[PDB]
Protein chains: 2
Amino acid sequence: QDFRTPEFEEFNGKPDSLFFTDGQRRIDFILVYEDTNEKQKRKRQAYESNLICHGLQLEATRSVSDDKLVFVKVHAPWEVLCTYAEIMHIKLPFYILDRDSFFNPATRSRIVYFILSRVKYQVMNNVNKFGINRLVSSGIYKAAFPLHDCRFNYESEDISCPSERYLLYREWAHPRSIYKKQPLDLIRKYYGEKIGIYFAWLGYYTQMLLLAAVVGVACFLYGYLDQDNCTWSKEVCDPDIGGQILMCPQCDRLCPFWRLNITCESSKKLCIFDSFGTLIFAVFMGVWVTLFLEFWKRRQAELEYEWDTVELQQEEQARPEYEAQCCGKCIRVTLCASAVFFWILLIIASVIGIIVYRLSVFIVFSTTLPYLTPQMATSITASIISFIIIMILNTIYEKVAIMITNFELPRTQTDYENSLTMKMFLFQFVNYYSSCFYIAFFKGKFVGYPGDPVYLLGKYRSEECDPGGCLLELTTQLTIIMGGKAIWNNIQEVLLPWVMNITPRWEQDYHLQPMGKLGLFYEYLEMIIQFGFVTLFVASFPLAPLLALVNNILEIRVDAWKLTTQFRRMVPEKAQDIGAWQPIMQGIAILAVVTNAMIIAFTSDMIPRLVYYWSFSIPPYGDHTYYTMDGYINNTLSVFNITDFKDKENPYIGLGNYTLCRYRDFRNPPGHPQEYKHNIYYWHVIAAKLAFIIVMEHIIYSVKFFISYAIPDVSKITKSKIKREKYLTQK
Amino acid sequence: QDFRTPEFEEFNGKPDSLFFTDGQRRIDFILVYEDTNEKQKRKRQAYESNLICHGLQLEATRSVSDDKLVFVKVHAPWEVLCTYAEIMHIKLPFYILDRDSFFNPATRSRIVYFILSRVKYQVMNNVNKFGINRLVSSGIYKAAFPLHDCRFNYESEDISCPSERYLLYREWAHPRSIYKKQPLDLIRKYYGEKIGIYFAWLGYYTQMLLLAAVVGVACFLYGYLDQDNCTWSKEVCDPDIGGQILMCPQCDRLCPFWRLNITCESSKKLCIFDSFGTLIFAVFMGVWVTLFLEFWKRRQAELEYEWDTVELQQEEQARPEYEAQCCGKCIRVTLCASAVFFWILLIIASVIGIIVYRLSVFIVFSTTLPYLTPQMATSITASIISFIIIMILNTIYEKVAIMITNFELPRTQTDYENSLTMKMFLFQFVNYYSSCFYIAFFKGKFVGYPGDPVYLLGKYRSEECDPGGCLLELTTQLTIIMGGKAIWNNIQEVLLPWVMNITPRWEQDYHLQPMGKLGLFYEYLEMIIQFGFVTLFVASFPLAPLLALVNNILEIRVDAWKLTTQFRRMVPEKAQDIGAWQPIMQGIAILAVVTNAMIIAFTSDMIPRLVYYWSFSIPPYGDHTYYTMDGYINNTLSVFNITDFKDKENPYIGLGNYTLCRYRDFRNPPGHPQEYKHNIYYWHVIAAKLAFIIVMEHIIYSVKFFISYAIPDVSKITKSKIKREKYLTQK
Ligand SMILES: CCCCCCCCCC(=O)OC[C@@H](COP(=O)(O)OCC[N+](C)(C)C)OC(=O)CCCCCCCCC
Ligand SMILES: CCCCCCCCCC(=O)OC[C@@H](COP(=O)(O)OCC[N+](C)(C)C)OC(=O)CCCCCCCCC
């Protein structure tokens, strides 16, 4: 009730003062309020009473535009600065040249934020009810933000203070400054080591993506230049050889007998994407991943020394919702785990809907066709509809997961962000990569011969793949999803405000958007999901690091322009690493080695070509003299006489005027004793596929272990600097 | 020259005083010397001068038995105790009840050892030439040991001091106290947290080996009880079926045509060791390994809290050899790496000598035979000769590796122990497990059909395996090596001093053996090598954890009796973990998952039995009705008509009066078009083997990752104790 703030001067002489009316002390925080309201007014006055009794100097100012709002300028004198600096253990370099400039205003802002989080506001209905975040959650204060130095598109009128926001906008956040390196010490000094380590991680990720994109475009150029040497494509759309294959139908009855002449252009793309260049690129990408992780740990330790992020934390004060709300926690985490499991089953049901749509619209496209084949058109529209489902479901799960982790009770903001990180990454992982996993590993891998086809649930045959392989469909789906997400983000964040185009400093900072309690987390998530698209399916097509590099180069500058201009100034924090995203990245790495090996083995369909080249064109099995690839299509596809194993009994007879069809499997001809069991060539191919998985997995994992053992976790320059600062501190 | 020690009292009133002649101050160290000698005498007197000038109180005593030796009792007063306790940051619990008993004499001994390592002994030929270890390396002091409390087999005569060595011998080191648990706080308090963490690791290793041995003897009892249900053994030594197989010869000419009747007893053991019980045990042993590592990290963090081992280290003073001796370091480490690579190539040449011996003595045993077959006798004598070579080579490499790492120059004792650990573990690893790796993975796996056998170097055919499999020979080799090492250590350390069966305290402690600069390191190495025998080849036979448990139970007590009675009292040190042995153990774990999977797949020969049971006894391939195992031997072994592919041209004709032989491979009969290429059954078996490797490796590694994620790295009780001590220290 007593000890009100010093009353309003409201002079508004300079538009950007960043100082009190006496001009000798600097504003650190701004607290905004308005004026059943009498007890809240007593509450605010008691908070300011305990605030002045703690030692912070205060001032009021009524707003010149809207007289309901009152702005409270908060300054910390030097004494409480030294006491709470010794309390929270801030590392310092020494310079007593200016007491005001000894602490940069980021450090002053986090000191005043610690003081505002410690102050009790006298409400003892529940005893010891304290906090500034409780006041803005209760609504008696609207915000407790610090101030920006100046406008971004102008110069600070005060020549005393540095116009650091203008310098950061001119050198880092302008889109016509996209070529310059990020000034990382300015970003750290102005925004804290939680934002600075994010932008350092993003710049380093951009450099490693540049390396991977250079090697990927080299391998893709090798494939595109060596697309003429490929023999099986030239054989499959030779009209004499592939035109007379007469492939067996794919659906039950409503699909006609089709020839293998039609897939030529498809195979003319497919040899660019399943060649030896993609194998060399995936074997490179494993080593690139372990280089990425090891040099990230080196850069993280270098930032840990240089930005002194290991300073001692506080006791991690609980959330105001957890203080205001408080076997039960066990059934709560069980209920939220069952909810996220139910949502994962919903996205699996969406994938099954994509399968059923693929079958039905393939029948429709086949009957409406009389360039692009019906299979490629079916795959393209399926990928489009699928990606639209991905966008709808990830927005809906964003809202639902916010509500789910708000339903259960975490203790602090760290545990809240960790639980939200876990469930959000789990559904974003499954939601983005489940369709690609089904295309790569479970599409056409379980269908039988046309005499006894397999039925998944009855009346729906499992979808058959093209005789070249399902790698082109996986490439189409992956490119559609990744490019659609990149174009969606570059229309939402970049194109929208670009196509859209006196008062004091605190009033200008009020008319902005706060960053939120999560902050950079969502942005982090995008890159992590993008990381999986770089890493899990890199053998699908090698041009994914180039698209990721373009999206990352634009993402750095759109995050910079969002953070400098759009968002309010946040309280600077300390962070030694990115958080849970580094264990998530290591898990994605360890899984994606296996995923790349299984994409080259099962999906890419180059191991049958290698086995036919080395062991099946030889006089024990083939009529050729030496190792050669011609005659691959005629000796690969199995022959089927029309003898249904089975009650309709007419899948192919009603439209068939030819007695013999061919199909993509490795089984015996019908004249054989074991007429439709698996051939010796099938088991040769399967043994070679699993041997390739074992050899590539063990070689890549041993190389990654040896590289992680050979590269030190911290650089020699950083060890020398640590030794030098220890030796100078000891004296 | 000045400030000599206070002169000799030599009263020798009590045999165990552990106090000075005044009786108020406790002896902490004993420095022994004797008396071109004049400069060394001046050196010793200058060392004692700087010692008394630092503040330590000294006393001399001439020896009553041998008058050349002089014993110097070293006491630290309370002032220098507090100053150097604040210097080296010793954690304390508070009790000023006795100033002498505030620091236990282990802490007093390590304080006085720090002081003796800091003191400069005035020799400024090379400037600042300092250390106590330099004096005992130079020979002017013989030793600088602390004192034991009392005799082990008697009670201390002084009722003031606790007879802690007698209590430790009575409760921990006596072989008639083998059933009691180790008193770990007494071991830690008396011997430092370098010995205490070793014995805690050994006791915990014994408990986990007890668990693994219980499950292993359960699986072995399942195999031994279910040895009658096994069908292929009953078929192979049925005289009607296996007696008429007439297997094809193994060597070139001097091996006769042998029948498969002879292997019955061998197969009667082999079904005990390749059954489903060993597969279940290896799948269990992966989870047991990750449980071992996770609960070891939990116990290590619990000891880290309880024994405060994380206290701040000093600057890691260099070795006296490195101070006395000092592109060059690069060529030195290159030369020592080439030396250890040359020695590894020598042990590979010894393995090749074992191969050549196996072939030649199999010919000799086959010609001298007219129970045990010649193959089993050949394997047994080969394992005996091999194990003798292992013992000779590991002793010789122990001496050679000491000389090699003494040739190159490490800076400190930590780097010296790490380099010796690396090269010693590398050769002990290769030396112990190379013969077992060759038996499991490269024995009989590369031999062709008897028409075109393979020659490794010319005139020597690669050795063929028995049709049951090489798992019995691997079991024999593993049991011989492990039991021979255990019996060798229990004859050398245990049986030898057991079959072998006034003066002051410092004279009794002098007539002992010092522990050495390496200490427990060699003992550590044995358990680590034994750990590989528990882990890498556990699917060979499941009774290896039982033998390891017996050897570990005896090893705890022989290390206790060595350390309490035989060895001199060492200076207590601090250690947070075991050292390099924990990364070495994690590497052995990660390798041994793969090694167990490849032992079950390639060596165990149960995947051909499963494939014949499920897919080759069926009317597509077999004459049987349902899944059954009878007819495995007749339908498994390939048939060979005598048609040599090839200049001797008579390997089998000279002793052969039968036109048809059978051999252990999966190839076609001679009437086939592809007469001797690999069968469809071969590629089915190979694909099933590699699928088993992939499935078991990914399942075991995912289970190990999920268990390492599910179990916390530190216990909840230890977190509560850390919270409580932090909350009490904050007040
Ligand atoms: C861990 C993260 C991603 C896991 C993805 C699982 C991949 C599953 C692969 C699969 O379904 O293959 C099953 C069969 C069929 O072999 P394919 O060569 O696909 O036969 C169909 C191709 N063809 C129509 C031209 C004849 O192949 C086999 O019989 C070999 C089975 C080996 C499976 C190993 C999976 C690892 C499980 C932990
Ligand atoms: C990493 C630590 C330990 C590594 C140990 C390496 C193991 C090598 C296994 C091996 O040599 O097998 C080669 C062939 C032969 O298959 P087997 O079934 O052994 O044929 C001989 C058996 N038979 C006489 C009854 C007919 O089998 C194959 O063709 C499949 C080759 C797959 C090799 C995977 C090794 C991983 C290398 C990094």
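All residue numbers here begin at 1 and follow the chain in the order shown.
For this deposited structure, the header notes the method as electron microscopy, 3.6 Å.
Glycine is treated like the rest: Cβ placed from N, Cα and C.
Among the features that Swiss-Prot reports, Ca(2+) binding site is placed at B:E493, B:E523, B:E526, with the record citing a curator's inference. Quoted from Swiss-Prot, the note on the mutagenesis of B:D308 to G (Swiss-Prot position 409) is: Increased speed of phospholipid scrambling. According to Swiss-Prot, the mutagenesis experiment B:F387 to E, K or Q (Swiss-Prot position 518) carries the following note: Constitutive phospholipid scramblase activity at basal cytosolic calcium levels. One mutagenesis experiment named in Swiss-Prot is B:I390 to A (Swiss-Prot position 521), and its note says Does not induce a constitutive phospholipid scramblase activity. Swiss-Prot gives this note for the published mutagenesis B:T395 to K (Swiss-Prot position 526): Induces a constitutive phospholipid scramblase activity. A mutagenesis experiment is reported in Swiss-Prot for this position, B:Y432 to W (Swiss-Prot position 563), and the note states: Loss of lipid scramblase activity. A mutagenesis experiment is reported in Swiss-Prot for this position, B:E493 to Q (Swiss-Prot position 624), and the note states: Expected to disrupt calcium binding. Loss of scramblase and ion channel activity.
All features noted in Swiss-Prot, drawn onto the structure.
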| residue | record | CB count, 10 Å |
| --- | --- | --- |
| B:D308 | mutagenesis position | 14 |
| B:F387 | mutagenesis position | 20 |
| B:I390 | mutagenesis position | 20 |
| B:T395 | mutagenesis position | 10 |
| B:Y432 | mutagenesis position | 22 |
| B:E493 | mutagenesis position | 17 |
| B:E523 | Ca(2+) binding site | 18 |
| B:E526 | Ca(2+) binding site | 15 |
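Among the mutagenesis positions B:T395, B:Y432, B:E493, the ones whose Cα is located within 10 Å of the Cα of B:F387 (mutagenesis position) are B:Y432. At the Cα atoms, B:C326 lies 15 Å from B:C327, with 19 residues between the two left unmodelled.
Other residues of the same chain near the Ca(2+) site, with their Cβ within 8 Å of the Cβ centroid of B:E493, B:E523, B:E526, are B:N489, B:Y522, B:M527, B:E555, B:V558, B:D559. Classification of B:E493 (mutagenesis position) by DSSP places it within a helix.
11 residues are missing from the deposited coordinates between B:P370 and B:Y371, whose CA atoms sit 13 angstrom from each other.
In this structure the alpha carbons, written CA, of B:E526 (Ca(2+) binding site) and B:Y432 (mutagenesis position) are 11 Å apart. In the deposited model, 47 residues between B:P93 and B:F94 are missing, and the Cα-Cα distance across the gap is 6 Å. DSSP assigns B:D308 (mutagenesis position) to coil, not to a helix or a strand. B:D35 and B:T36 bracket a stretch of 10 residues that the deposited model omits, and the distance between their Cα atoms is 12 Å. Taking the C-alpha positions, the distance from B:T395 (mutagenesis position) to B:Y432 (mutagenesis position) comes to 13 Å. If you measure from the Cα atom of B:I390 (mutagenesis position) to that of B:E523 (Ca(2+) binding site), you get 18 Å. Taking only the Cα positions, the spacing between B:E493 (mutagenesis position) and B:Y432 (mutagenesis position) is 21 angstrom. The model of this deposited entry stops at B:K646 and resumes at B:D647, leaving 2 residues out; those two Cα positions are 7 Å apart.
According to DSSP, B:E526 (Ca(2+) binding site) is assigned to a helical segment.
Separating B:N501 and B:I502 are 13 residues for which the deposited structure gives no model; the Cα atoms of the pair are 22 angstrom apart. B:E523 (Ca(2+) binding site) sits 16 Å from B:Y432 (mutagenesis position), taking the Cα positions as reference. Note: the Cα of B:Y432 (mutagenesis position) and the Cα of B:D308 (mutagenesis position) are spaced 37 Å from each other.
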